[PDB]
Amino acid sequence: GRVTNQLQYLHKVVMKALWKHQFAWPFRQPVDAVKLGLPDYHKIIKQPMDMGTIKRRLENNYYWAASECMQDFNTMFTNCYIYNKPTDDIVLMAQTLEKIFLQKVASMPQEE
Amino acid sequence: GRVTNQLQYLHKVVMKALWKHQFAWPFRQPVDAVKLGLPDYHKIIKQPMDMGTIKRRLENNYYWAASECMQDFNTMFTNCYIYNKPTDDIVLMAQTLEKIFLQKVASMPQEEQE
């Protein structure tokens, strides 16, 4: 399975930078609502998403197009903005990670 | 201040498409917190952003790089997700517009030049 240049880039440049970032640890595995004491999490967030899942998908050739992986990154960050209070530190963490995401995606190679 | 091929794409292809979208009307001008009756809007959102502002920036060569413009679109969508209740229609409208935005960024020409 050959892998588009865009998908290679998302794996080698985007996920690379985000996975090791110092603000990444809340996002590396699925949100565990019991562990975190968040009984309404799954009532507000209908499509949970996390970097561990995206990283796995990147490693296993799940995605057909880059836009599909980009949407998973975007759902992960958006889940955080919608669920959490504006003043939660997690929001600031997400915004910082998202900025890196967008900055890297601006230089992603062309498709095809 | 700069004109590039990607900034031209963001202006003529991405924004033109978003602007005309049937869910765009809340986002074409600044949020008017008096009109809408939202006295806490500016206490929660510290960087208001709207498509009007972004379009004008693109017409005046305010941006140096496409990434700077992409960051303003992100701020506009994120403002919506942070301020609004999860169940508000506006959140759904922002998500639908943001998906187009990311789909179109994935086809942006990669010769970031001029």
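Note that chain B carries Swiss-Prot numbering, so the residues on display, from first to last, are 73-186.
So how was this one determined? The header says X-ray crystallography, 1.8 Å.
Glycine is no exception: its Cβ is also placed from the backbone N, Cα and C atoms.
The protein binding site annotation in Swiss-Prot covers B:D112, B:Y155, B:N156, B:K157, B:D160, B:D161. Annotated domain 'Bromo 1' per Swiss-Prot: B:74-180, in sequence order, evidence recorded as sequence analysis. Looking at Swiss-Prot, you'll find the mutagenesis B:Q78 to A noted as follows: Loss of homodimerization. B:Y113 to A appears in Swiss-Prot as a mutagenesis experiment; the accompanying note says: Abolished binding to histone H4 acetylated at 'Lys-12' (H4K12ac). Looking at Swiss-Prot, the entry for mutagenesis of B:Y153 to K says: Loss of homodimerization. Experimental mutagenesis is annotated in Swiss-Prot for B:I154 to A, with the remark: Partial loss of homodimerization; when associated with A-182. Abolished binding to histone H4 acetylated at 'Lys-12' (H4K12ac). In Swiss-Prot, a mutagenesis experiment is listed as B:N156 to A, annotated with the note Abolished binding to histone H4 acetylated at 'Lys-12' (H4K12ac). Abolished binding to histone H4 acetyl-methylated. Listed in Swiss-Prot is the mutagenesis experiment B:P158 to D, annotated as follows: Abolished binding to histone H4 acetylated at 'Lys-12' (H4K12ac). For the published mutagenesis B:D160 to A, Swiss-Prot gives the following note: Abolished binding to histone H4 acetylated at 'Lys-12' (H4K12ac). Here the residue is the original one, but Swiss-Prot notes a mutagenesis experiment at this spot, B:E170 to A: Loss of homodimerization. Listed in Swiss-Prot is the mutagenesis experiment B:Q182 to A, annotated as follows: Partial loss of homodimerization; when associated with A-154.
Here the Cα atom of B:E170 (mutagenesis position) is found 16 Å from that of B:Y155 (protein binding site). Under 8 angstroms separates the C-beta of B:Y153, B:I154, B:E170 from a C-beta of chain A, among the recorded positions B:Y113, B:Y153, B:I154, B:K157, B:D160, B:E170. Using DSSP to sort the residues of the domain 'Bromo 1' (B:74-180) gives these counts of helix, strand and coil: 71 helix, 0 strand, 36 coil. Of the candidate recorded positions, B:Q78, B:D112, B:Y113, B:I154, B:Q182, the one lying closest to B:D160 (mutagenesis position) when CA atoms are compared is B:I154.
Residues B:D112, B:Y155, B:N156, B:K157, B:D160, B:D161 are listed as the protein binders, and the farthest two of them sit 19 Å apart at their Cα atoms.
Among the mutagenesis positions listed (B:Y113, B:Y153, B:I154), B:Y153 has its Cα nearest to the Cα of B:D161 (protein binding site). Comparing the Cα of B:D112 (protein binding site) with the Cα of every entry in B:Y153, B:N156, B:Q182, these being the mutagenesis positions, the smallest distance points to B:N156. B:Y155 (protein binding site) has B:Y113 as its nearest neighbour among the mutagenesis positions B:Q78, B:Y113, B:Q182, going by CA to CA distance.
Figure note: comparing Cβ neighbours within 10 Å for the mutagenesis positions B:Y113, B:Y153, the maximum is reached by B:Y153. The shortest Cα-Cα distance between B:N156 (mutagenesis position) and any of the mutagenesis positions B:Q78, B:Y113, B:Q182 is the one to B:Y113.
The number of other CB atoms found within 10 A of the CB of B:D160 (mutagenesis position), across every protein chain shown, is 14. Annotation note: B:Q182 (mutagenesis position) sits in a coil segment as assigned by DSSP. When the mutagenesis positions B:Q78, B:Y113, B:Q182 are ranked by how far their Cα is from the Cα of B:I154 (mutagenesis position), B:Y113 comes first. For B:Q78 (mutagenesis position), the Cβ neighbour count at a 10 Å cut-off comes to 24, with all displayed protein chains included.
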